[PDB]
Amino acid sequence: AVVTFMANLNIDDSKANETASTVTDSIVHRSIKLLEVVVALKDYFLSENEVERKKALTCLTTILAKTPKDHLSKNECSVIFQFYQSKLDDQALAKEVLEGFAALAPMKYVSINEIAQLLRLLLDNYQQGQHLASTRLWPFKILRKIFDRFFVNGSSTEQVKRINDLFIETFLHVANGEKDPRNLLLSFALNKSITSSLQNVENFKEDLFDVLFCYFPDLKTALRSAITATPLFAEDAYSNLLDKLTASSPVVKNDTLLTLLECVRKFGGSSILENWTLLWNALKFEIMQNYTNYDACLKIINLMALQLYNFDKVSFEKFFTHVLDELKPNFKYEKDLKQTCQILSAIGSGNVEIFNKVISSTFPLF
Amino acid sequence: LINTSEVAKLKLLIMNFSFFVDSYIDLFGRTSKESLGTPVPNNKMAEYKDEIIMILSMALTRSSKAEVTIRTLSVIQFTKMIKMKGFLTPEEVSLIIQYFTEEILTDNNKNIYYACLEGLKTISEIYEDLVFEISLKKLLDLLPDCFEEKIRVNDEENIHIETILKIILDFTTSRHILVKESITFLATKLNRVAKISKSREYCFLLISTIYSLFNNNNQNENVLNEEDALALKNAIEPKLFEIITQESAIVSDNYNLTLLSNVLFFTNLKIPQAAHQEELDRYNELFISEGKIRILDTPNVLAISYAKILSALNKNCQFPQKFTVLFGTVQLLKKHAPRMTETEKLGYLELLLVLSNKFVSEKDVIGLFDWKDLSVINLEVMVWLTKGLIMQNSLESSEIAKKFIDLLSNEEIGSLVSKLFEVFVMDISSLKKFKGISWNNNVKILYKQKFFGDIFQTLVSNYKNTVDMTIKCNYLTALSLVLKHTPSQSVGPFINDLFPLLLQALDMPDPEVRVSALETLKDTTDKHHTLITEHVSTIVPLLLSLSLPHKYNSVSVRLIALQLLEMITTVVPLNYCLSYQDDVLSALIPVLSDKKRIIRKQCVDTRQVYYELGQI
């Protein structure tokens, strides 16, 4: 197969995928020439001139992604040796290394030595996400895929239990330098998953929202689904969410009311049973303050009442008696009927029993 | 480059050399801790290295003490020449260290003083053993056996006894060998000045220096590593109990005992977890189960240290005796309270809080509840436990909060509860999610705001539903003591209903509530304006009385009254502000003439700004 040599030498001619197809044809022909072409490329990008090195490296990464057939773990670790040295030397060739990382992370051919060498040195020398638009765009990809490969709790962390804690601050290392919305979405989704799927985040929590808040201002619903992903944002969510009841701009108020919707939905009943009084105080203040914010806060009140009712009838009864003690003159008299009547309208729209409670509590008044 | 001691010639020589050192650096390199002795292959500066060394040595030393620029440039060029990779031998840097130390102890000139400090610190960060051997050991040797002596550097010039402590505080902030040996030697001298000498301030300063050096390393987590901090602990801790045994100034003064508690908390904060447990067990055996000291049977001051011990020892390790020590300290607080001293009682309360937030679960606390007895000790116990419960963010703490509000409607006990109600919301400084530690407690930062949202509303409703001296004063004091620790700008929705009690809280003895309410009116008038406009005719003379000198108006309180007067005059339109110019101008004469002068300067500024706003 002369196609092997002609592709291996014509990649320097900036043929891009045209010679990559010939490389694949060569690999099909001789079935052993993949290693020969990659090792002949190993010193082919060793030349300092930019064209030679970058064009050899792009095809090396492409055909390495196209070669998951025979690919050993220690050979794998040796493959990223040149990836790291190219990261260390210069940029504008490190991008191809970035697609190579984002291609080698998904595959199961990641050794224990590889996961450790990654989690240590991919930020030791490269310091991912610090420079250049694409050279900061792809690091989020490579860390996302190395998370979703085996570090994600699909098979728990029986052999990747070492990377849990340090992955927190290696994702925090790659932050505060990405401004394009795609990297923002990526960081949001990474926080969302790295809190919820991942275990023992409570030891190192509340710092993963730092990158999100720095990227927080549009297409921001990923951050909003993140702050509601797991009850670990519980301690975090209110920490910001109550403050967002005091926000001035109504768009963030509405978005944060939606986030509190998913929060009350997926923080069980213990947290809502904990914070029912303060949340009703804040949401009544916002009722007096105000897809608008008013329907969002009525849905907040409805879901919160439903959560107390389904979790503990005692808590929902305490809520109902507090609401009655505070608003009964409003219902019985001719003052503030709109807001309070809508409040118990949303409350009673939860179930038949709560509706009967609302009816028996308000109809005798007026 | 000719030998000269003249200010002009030597100064131009030194500032020229300042560029040749840079050329040499750019051509060859700079120091690394591995390249501390490795020289570059060839250059012409090596042929001139003796001349530049000699000229720098005579420029700093063997020179008059009046040279500020000459000696500053001398130490700067000394440091810069050190900054080259192994081009100066350890003998040269030893001579430079000796020069810096001698010229810094001889001359007080803060130019040469702080320049020599900078040079010594750079040598410390580039030469551990060298500086520790020449400068640090000598400085530790200048101090004598007895306190309050003149540290005779030479025949005439002498420094203070605290000068050595200040110099120790200066460097060794990031030098592992320096800081560890310094902690050891300062502990040795603490023991010695307590045993063979009779001093208090020297022991206090030494233990505070130990605390500061531990803090400067726990801020880095690497100057004293986990095992390094363990070894230094094993060195200092027997040296700390042996000075506990003798009356010293750490047992004689409870403040030095608190400094020892801080030192133990810092040195156990950097302890490996595998080595925590046994130590914890030892403590769990030394303080609770057995030992001469029994915190569960007899009150003792050293118990306070054990609190800092428990927050610093591991949580997710086997600590079987946690509920029993909580019950024992509750019983001791109930029984021994008249004979408990302030340090003992505060330490046992901190121990209660540490167990509540760290070791004992919420079930132990809720099983310890007894509201039948309306005694002071019972309220202390329930408040300091439900404080950790609030710090844990649960129903009970939030529901117990309402219980407290209700019980605060009592006449003679509701007043005590109101004045003690500050405890629920305070900083801890020992149980938060500190950097490093993660097993510290069940930390929740949202406790403050949540507690406010649970307390304020009911309090204000009760105040507006109250008549008399006592119960209204209780409501005001409780809401004020809650709002004082919670940030005022973080509690916004509550401000509107808070404005009546906000205006109420401006006349009461504690300057703490005064500063808090003044800050809260600042935030309110920054945000709210209808309340300010409708209430200015009421607030202005109250701020005037605040600005008047009084047994309750501190100079800071009057300064804050000035600041609020300025802020409310800025926010309120000119219509009302014109009507309230002369009163402020007249009732401020003891404020621009009081004991402090920032108070005086700011009262002058307040008077001038009021006058210019009224005249325009």
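Numbering of chain B is taken from Swiss-Prot, so the residues present carry the numbers 414-1029, in order.
Determined by electron microscopy, 12.8 Å, according to the entry header.
Backbone N, Cα and C define each Cβ position, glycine as well.
When secondary structure is read from DSSP and collapsed to three states, B:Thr444 (variant position) falls in the coil class. Here the residue is the original one, but Swiss-Prot notes a natural variant at this spot, B:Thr444 to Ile: In strain: SK1.
The annotation that Swiss-Prot gives for the naturally occurring variant B:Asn697 to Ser reads: In strain: SK1. DSSP assigns B:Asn697 (variant position) to a helical segment in the three-state reduction.
For the naturally occurring variant B:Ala814 to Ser, Swiss-Prot gives the following note: In strain: SK1. Secondary structure from DSSP puts B:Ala814 (variant position) in a helix. In sequence order, B:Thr799, B:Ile803, B:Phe837, B:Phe864, B:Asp867, B:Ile868 constitute the residues six or more apart from B:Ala814 (variant position) in its chain with CB-CB distances below 8 Å.
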Rounded inter-Cα distance in Å - B:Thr444 (variant position), B:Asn697 (variant position): 49
Around the Cβ of B:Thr444 (variant position), the count of other Cβ atoms that are within 10 Å: 21
Neighbour tally for B:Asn697 (variant position), based on other Cβ positions within 10 Å of its Cβ: 24
